[PDB]
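Following: one structure in structure tokens, then a few remarks.
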Amino acid sequence: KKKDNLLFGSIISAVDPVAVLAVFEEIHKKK
């Protein structure tokens, strides 16, 4: 129970499949 810093989550946790798609699109394509 440490590291209370996570403000980034507000931004990262904001990401959505649509944002991950552009990436996950080149991944499953390389697999």
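Indices start at 1 and increase along the chain as displayed.
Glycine is treated like the rest: Cβ placed from N, Cα and C.
Contacts of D4 (mutagenesis position) defined by a Cβ separation under 8 A and a same-chain sequence distance of 6+ are given as none. Listed in Swiss-Prot is the mutagenesis experiment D4 to A (Swiss-Prot position 226), annotated as follows: Does not affect membrane localization. Does not affect sodium:proton antiporter activity.
The note that Swiss-Prot attaches to the published mutagenesis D16 to A (Swiss-Prot position 238) is: Does not affect sodium:proton antiporter activity. Other Cβ atoms within 10 Å of the Cβ of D16 (mutagenesis position), summed over all protein chains shown, number 8.
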